[PDB]
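Below: one structure, written as structure tokens.
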Amino acid sequence: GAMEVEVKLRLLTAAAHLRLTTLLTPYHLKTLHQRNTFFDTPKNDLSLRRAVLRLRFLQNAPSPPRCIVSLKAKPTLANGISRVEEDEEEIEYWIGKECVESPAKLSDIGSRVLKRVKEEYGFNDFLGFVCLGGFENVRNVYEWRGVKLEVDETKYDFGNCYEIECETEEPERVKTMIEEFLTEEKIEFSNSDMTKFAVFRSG
Ligand SMILES: [Mn+2]
Ligand SMILES: [Mn+2]
Ligand SMILES: [Mn+2]
């Protein structure tokens with residue numbers, strides 16, 4: 001896949017998130033509703049091999065909903081900067097939906113990314129796969145000071161988390177730019193030190 005490098009900062013409270021979104025209002029591009037679902041074997045074969053297989057269902061807040069399969073491999077997250085190999089592919093929404101219900105049907109899709117999962121992790125089909133479940137995320141996208149800010153409200157069972165992400169080839173310079181702004185505006189933040197998937201799996 002391609003290498004995804006992104007700044008990842010946690011907004012520490014719902015208030016911090018609300019204040020930031022209000023401050024960024026004039027820079028708003030779009031709002032996305034995401035439902036993230038995850039698949040693995042019951043033995044956690046992908047997870048133990050540092051891989052995450054996501055089906056993301058996406059909808060704008062014509063706006064057909066969309067399903068994107070993502071394989072993320074060999075992630076690192078340190079100092080508020082994430083780097084991971086990401087391979088993505090759009091598939092038919094109805095097909096994605098059926099796979100959440102019946103994960104063995106991943107075997108019936110004909111997807112490039114799924115073929116890569118088979119080849120690299122050594123499966124001949126997805127008959128032994130299960131859905132780990134998922135979580136919703138509301139992503140506000142802003143075009144601010146030359147970057148694309150993605151401000152996330154992630155809704156888990158146990159409660160909500162809030163983050164700012166920014167995909168960039170200059171994460172140190174962009175992270176400093178964002179941090180200066182948050183500090184000036186007295187927004188409560190820290191580096192994120194867990195992926196959304198890891199938070200989800202920790203309960
Ligand atoms: Mn990505
Ligand atoms: Mn991210
Ligand atoms: Mn990203």
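The count begins at 1 with the first shown residue.
Cβ coordinates are placed from backbone N, Cα and C, and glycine is handled just like the others.
In the three-state DSSP scheme, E4 (mutagenesis position) falls into the strand class. Just so you know, the Cβ of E4 (mutagenesis position) picks up 16 other Cβ atoms within 10 Å once every protein chain is counted. Per Swiss-Prot, mutagenesis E4 to A (Swiss-Prot position 2) is noted as: Loss of 98.9% of the ATPase activity and 97.3% of the tripolyphosphatase activity.
Quoted from Swiss-Prot, the note attached to the mutagenesis of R54 to A (Swiss-Prot position 52) states: Loss of 96.7% of the ATPase activity and 98.8% of the tripolyphosphatase activity. In three-state terms derived from DSSP, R54 (mutagenesis position) belongs to an extended strand segment. Long-range Cβ neighbours of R54 (mutagenesis position) (same chain, at least 6 residues apart, Cβ-Cβ under 8 Å): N36, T37, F38, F39, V69, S70, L71, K72, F197.
Experimental mutagenesis at this site is recorded by Swiss-Prot as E150 to A (Swiss-Prot position 154), annotated: Loss of 98.2% of the ATPase activity and 72.7% of the tripolyphosphatase activity. Non-local contacts of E150 (mutagenesis position) by the CB criterion (under 8 A, 6+ apart in sequence, same chain) comprise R139, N140, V141, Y142, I164, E165, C166, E167.
DSSP assigns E167 (mutagenesis position) to a strand in the three-state reduction. One mutagenesis experiment catalogued in Swiss-Prot, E167 to A (Swiss-Prot position 171), is accompanied by this note: Total loss of ATPase activity and 92.5% of the tripolyphosphatase activity.
The Cβ neighbour count for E167 (mutagenesis position), using a 10 Å radius over every protein chain in view, is 15. Flanking an unmodelled stretch of 6 residues, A61 and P62 have Cα atoms 12 Å from one another.
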